[PDB]
There are 2 protein chains.
Amino acid sequence: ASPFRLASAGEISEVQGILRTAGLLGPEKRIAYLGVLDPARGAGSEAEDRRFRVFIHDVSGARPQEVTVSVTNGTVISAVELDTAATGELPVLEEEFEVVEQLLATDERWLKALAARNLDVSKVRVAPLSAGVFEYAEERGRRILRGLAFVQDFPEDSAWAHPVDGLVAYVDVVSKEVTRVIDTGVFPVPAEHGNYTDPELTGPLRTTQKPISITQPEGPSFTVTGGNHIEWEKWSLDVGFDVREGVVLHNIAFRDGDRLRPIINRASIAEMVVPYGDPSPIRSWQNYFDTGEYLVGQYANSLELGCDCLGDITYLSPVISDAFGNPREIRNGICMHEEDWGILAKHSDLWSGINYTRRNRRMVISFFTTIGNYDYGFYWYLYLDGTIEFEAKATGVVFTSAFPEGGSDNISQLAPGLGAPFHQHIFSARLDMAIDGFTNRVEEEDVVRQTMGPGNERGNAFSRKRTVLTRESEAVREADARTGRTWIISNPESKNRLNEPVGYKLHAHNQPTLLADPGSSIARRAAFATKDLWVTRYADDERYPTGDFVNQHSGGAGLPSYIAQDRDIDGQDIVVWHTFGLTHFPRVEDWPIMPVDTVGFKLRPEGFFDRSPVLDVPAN
Amino acid sequence: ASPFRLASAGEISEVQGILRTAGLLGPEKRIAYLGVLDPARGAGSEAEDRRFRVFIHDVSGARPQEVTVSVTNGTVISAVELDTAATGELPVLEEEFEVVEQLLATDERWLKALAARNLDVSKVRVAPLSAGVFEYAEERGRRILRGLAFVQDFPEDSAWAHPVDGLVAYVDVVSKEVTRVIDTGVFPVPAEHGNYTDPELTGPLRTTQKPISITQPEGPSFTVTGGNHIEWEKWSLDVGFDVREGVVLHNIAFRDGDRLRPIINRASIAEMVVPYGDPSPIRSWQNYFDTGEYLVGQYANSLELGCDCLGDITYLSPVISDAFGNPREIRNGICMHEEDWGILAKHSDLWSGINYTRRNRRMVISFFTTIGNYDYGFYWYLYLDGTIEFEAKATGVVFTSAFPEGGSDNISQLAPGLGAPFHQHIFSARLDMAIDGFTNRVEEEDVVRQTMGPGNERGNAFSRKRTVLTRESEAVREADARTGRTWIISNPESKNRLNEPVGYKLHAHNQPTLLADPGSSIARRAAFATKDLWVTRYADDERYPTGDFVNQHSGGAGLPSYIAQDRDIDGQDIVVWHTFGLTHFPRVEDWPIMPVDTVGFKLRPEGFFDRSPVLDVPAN
Ligand SMILES: [Cu+2]
Ligand SMILES: [Cu+2]
Ligand code: NA
Ligand code: NA
Ligand code: NA
Ligand code: NA
């Protein structure tokens, strides 16, 4: 009954039939993206219309199309042909990944490069990577992937240990042509293996770890209704899943007495970029937009009980479309559980004689994705005290290169002859705010130091200042950890019992933002990543910080274009976009498989409640 | 047998007898501090000598003494009379806290102030607070406490809800004189109660939380031998306890193959200061040195199974001295357990077909202390992958004041008429480093941005730079979150298999440091807190960043004095001192009892190992 329910297999099958009958899904067509559209603002008329947005690619070279379909009515709402040299190419298809290695295997230039290195072409894996936009005029309007080669010594070998440096190829995956093969010189292929399940590398496995058993003898404290509606410890929300963004949280609200109070209308990771900092021409083009170019949701893992998710786990199994419009279930793709989280509040009072301890817990919603060598976990946490937190977990195998004789300023050495280029992993969280409703505003809060003098004779005072962001042109903000900078999202029309506007404070980790030169291609295509915080006025079509069509888009799309409208954001329907990321200088300990590292952000209540919201937690 | 074993009740009883027989523990004497001295550098001669350091106060006004005793030999090693106007007063005694309220109850000025406010003196609690050093010349060389008043409506009432603003008194606790009573005007006493166990404030307790059961059916994976020696998942360490510092970690080492590799010789929180930022003369003197003035170990809580520590818990019960030299056990004062910690490493490889997941865990060592209204948890964590982390948890009841009509730049409003002054909680971690032995050095690592141009034609490259700190005068460092600044502690004489020096990287949270004017009394007494990182050359007597005698010391003791020696720290026995803290602008949600907030730091291996140290973790 809920408009925010997950897409069903039946809905996707109906979309396929509607597209086929309309003549839009012939044998040459591929679905590059399919997802449900959110209800438009003002759905308080019960007139639900389940609409789907579809990107249709054509493998014969005809123009792709963007199509909107109503499964409720069984109709095509609109269908637009796309000029991809103007607005960008469609996301990469899973089936194009295979084309790259097969095409290169028959190319004379590729074979002569492998022959010079005495490599058997049957053992050479090619990583198919997105192209970006650089100096190659012949690439405008064509679908290009670039390939980097790795040697697999046997079928279960980790090819990442054996990069073939000095060699790169570019491939037109529609015309099936190899456009360029660049060979800058022979580097030795690193010889040590990286097989982290091989007993001679691991040694004998430890026998010292005793089991930890986490159970819930009465079941979990949360309920799931309507497939994806969660109620847990006064929280209420809907768990969505989109093939591009992955897990999306809708309608995050908190039950305060008999009032259901909204906090966040929609929360998602709306882009993530992985730029490489190696100036070698073999890799200086390398930038992954995992969300916008590859679609992180379609590579979500099936999560295993006891290994990936431990405890009393409730699973969701979202359904997505394959490239032909058939529904595909991602079995056990989302884990949901609660976790003990230590002490919530504690005080032993000498005067009253009362000793008081309460324990905290959090609700966890998570999925894991694998894009080539990298694996990312996305974790959303809700806490008893009203805190909302996101955490990204990065693991997998680092991308490798040769390590040059005589060292490098831009590459770490991991093993003899084996290097790992410097890079970043940068995320954009899109937070469509609804603090007690939709009239919100953002204030920037800095600590204020005071000078010793009149009215501060002992030089101990310090204060804070808040600056309201009133227009989009002034709402592009930088972190300042030294001044304790945070941002408060408040509702100026909703007051707590002290007559102060209710609010939530965003605490950033204050990690470095995009390091590339501001004149670079990546700085233009990932402009969101150059600043810590952006605030826009909500609009239906402003969904991604990088635009709708990220693949091979020349630049400037998304946030820099949106904020040029300079709209009023002072007590309006607003969206916060927070950039955060990891700067990765690989260490020896990251090899041959990397222990998890993390980054994230959190939001804490700031006068949202009239007192602590966890006074009614029992003693346990 | 180990020299690092905890003090026994028998040792403390022997110290008492040795002091008594030597004529140093008559009826007028009080022990203000007692603790075991660590072995001096070079204990590889098996000639153990258990020595104790004792601060002896005299309640008749005679000079206090510092005494060192050998329990091994049964002798007084040295005894020095202290000139407290020069070197500082002894720590505050628990028994002096009671003196303040009792003395004020008979003072004519105090009674007339309470009469003007129609307060019954029997209901007025006085918080006895350390004095600092300000403008009062008569306080030099005297033991002073300052008192602030709160009303307790009935014996189980939370007095913190009822501050009596506009009134402060100073008391000489040795001569038993009230030196000054300052009344700056009548403020209404806030009337709402703050009783967080009262059903009419909490409402009905939730019935929605289902149990989480954490058990270890085969017992824990760590072993405890010799009372306090821990072995866990290749880690080896000794857990100490000192009445001033609390939990101290000794001899932190990691078993790498058949080599036991040292990492940290001694880790402790060696000071913690809580400065208040309210310029009102009622509170502008208020600064707690919880470690140096009050001694956090002596107020450690007895931790309850299932409430404070959940799971399969192993307890330590440290023994301390009371003020008369009798041993006192802090039952269940230290909790030790392991915790599941999510995914350690994960990769699903398309080419090899291998799916790999491993889970992480951490070892937890924790204690909790209560100093008046505040309660602090101290948590040390050891992880499978070699990471060491500290986390402080702050909870309890915020210190309150009146909220002035017309608002304040330095006080938050929590309830009608009830304010909470701004303040910080700042910690100093003292890390006596021993990375693969004692020849260590510190490098500061910044990210380096590169300009687009020759050798970086696409403007994507970025790098890093490391600066060796060679002398103490250049080893006082500030955070810079924007440049990703971290510090690496390395051993230049111990190389990994790539011929790089082994090392560990310190990751700070980059929170603001001390905000007070640099010319203030607190900036002089807590100079450590004005900078994020200090490195000194190890010396036996340089124990605390604030000096040995913090109470009423005029300033400049500790780190600023140590580093003036300008000693060589490049490949030497060095000590890292890291300042970190919380800046607290109280929110409504902090009242009437504050949910936990946290701050800390961590150290991660940086080429310490030759590859990932967790390849031998089994599948579980
Ligand atoms: Cu990385
Ligand atoms: Cu505080
Ligand atoms: Na264009
Ligand atoms: Na909004
Ligand atoms: Na002095
Ligand atoms: Na050292």
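The residues of chain A that appear here are 9-628 by Swiss-Prot count, in order.
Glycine is no exception: its Cβ is also placed from the backbone N, Cα and C atoms.
Sequence annotations record features per position, and here Swiss-Prot assigns active site, proton acceptor to A:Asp298. Annotation source Swiss-Prot lists active site, schiff-base intermediate with substrate at A:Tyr382, citing similarity to another entry. Swiss-Prot lists A:296-307, A:379-384 with the feature substrate binding site, giving similarity to another entry as the kind of evidence. Annotation source Swiss-Prot lists Cu cation binding site at A:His431, A:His433, A:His592. While the structure shown retains the original residue, Swiss-Prot records the mutagenesis experiment A:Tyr382 to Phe with this note: Loss of activity.
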Recorded positions near A:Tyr296 (substrate binding site) (Cα-Cα within 10 Å), from A:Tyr382, A:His433, A:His592: A:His433
Candidates A:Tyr296, A:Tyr302, A:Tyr382: member of the recorded positions with the richest Cβ shell (10 Å): A:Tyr302
Neighbourhood of A:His592 (Cu cation binding site) by C-beta distance under 8 A, where only residues 6 or more apart in the same chain count: A:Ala402, A:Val406, A:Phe430, A:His431, A:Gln432, A:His433, A:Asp605
Sparsest Cβ surroundings (other CB atoms within 10 Å) among the recorded positions A:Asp298, A:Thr299, A:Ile379, A:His431: A:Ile379
Rounded inter-Cα distance in Å - A:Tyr382 (mutagenesis position), A:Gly305 (substrate binding site): 14
Sequence-ordered recorded positions from A:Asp298, A:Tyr382, A:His592 with Cβ under 6 Å of an atom of ligand 1: A:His592
Integer Å distance between the CA atoms belonging to A:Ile379 (substrate binding site) and the residue listed as 'active site, proton acceptor': 7
Cu cation site, defined by A:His431, A:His433, A:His592: further same-chain residues with Cβ within 8 Å of the Cβ centre: A:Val282, A:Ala402, A:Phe430, A:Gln432, A:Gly589, A:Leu590, A:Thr591
Under 8 Å by Cβ from A:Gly305 (substrate binding site), same chain, sequence gap 6 or more: A:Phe249, A:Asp250, A:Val251, A:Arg252, A:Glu253, A:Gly254, A:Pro326, A:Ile328, A:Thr377
Three-state secondary structure, which DSSP defines for A:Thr299 (substrate binding site): helix
